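Shown next, in structure tokens, is the structure this report addresses.
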Amino acid sequence: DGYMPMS
Amino acid sequence: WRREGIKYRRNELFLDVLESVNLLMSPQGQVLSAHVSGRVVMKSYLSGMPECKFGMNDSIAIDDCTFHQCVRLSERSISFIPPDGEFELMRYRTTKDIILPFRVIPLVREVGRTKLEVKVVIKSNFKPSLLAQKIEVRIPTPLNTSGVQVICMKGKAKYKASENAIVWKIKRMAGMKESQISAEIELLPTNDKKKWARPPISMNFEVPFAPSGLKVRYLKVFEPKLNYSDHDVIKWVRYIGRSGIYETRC
């Protein structure tokens, strides 16, 4: 899948 | 370039860290050459004329880089006003403290002049929570190969004679694991004074992390004029390290 959320 | 009337319902950005890890190892297992080429590509839909601070853990040793033209050079990190759409922020290169996602351990046993006994083991070396994917291992055969028999527990393998390689392919494989393949290479006769110099075994893989250990700390968006602030922007990041030239001598 795309990305993971910034943190 | 970037016009002034830019307004978006969802103010999103996507950060791509694209790394290409290159490695030349001995059959013993000593690194003979290794570097990482990298670039950071931004795909963003933000309203206005944003001021963007990009922050990483420069910790890691970055060995050079070229920027895009809207970068305020002066940690000292990177501030910039990004074009709408998609553009490449920075482009760096690394040689120290590199994660080598796979070890390739080759083993070759001559058998008279008829057979060649070959065993090749790949050792994944990263968080087992993480999956490498698009894994290919290339094993060259000699030219006087009459035929090839192979076995492998994971993935698939054919002998491609047009290419004089056994190509072993593995859809996915988790960190800290092992897979091995085994071939019997049936040989024709040839000019015996001319021995066979063993071309390296090469690998291709893809991994959800940067093998240079670069991480992204912050990307703070600041809009003076318009009534959105930093904690309003949807931010996303992925790392996509791929094999460059990645060869174990044998």
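In order, the residues displayed for chain A correspond to 610-616 in Swiss-Prot numbering, which applies throughout.
The way this entry was determined, per its header, is X-ray crystallography, 3.2 Å.
Cβ atoms are placed via backbone N, Cα and C, with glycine included.
The mutagenesis experiment A:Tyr612 to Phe is recorded by Swiss-Prot, whose note states: Induces IRS1 degradation. Close to A:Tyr612 (mutagenesis position) in the fold, though at least 6 residues off in sequence, lies no residue with a CB less than 8 Å from its CB.
DSSP assigns A:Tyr612 (mutagenesis position) to coil in the three-state reduction, placing it in neither a helix nor a strand.
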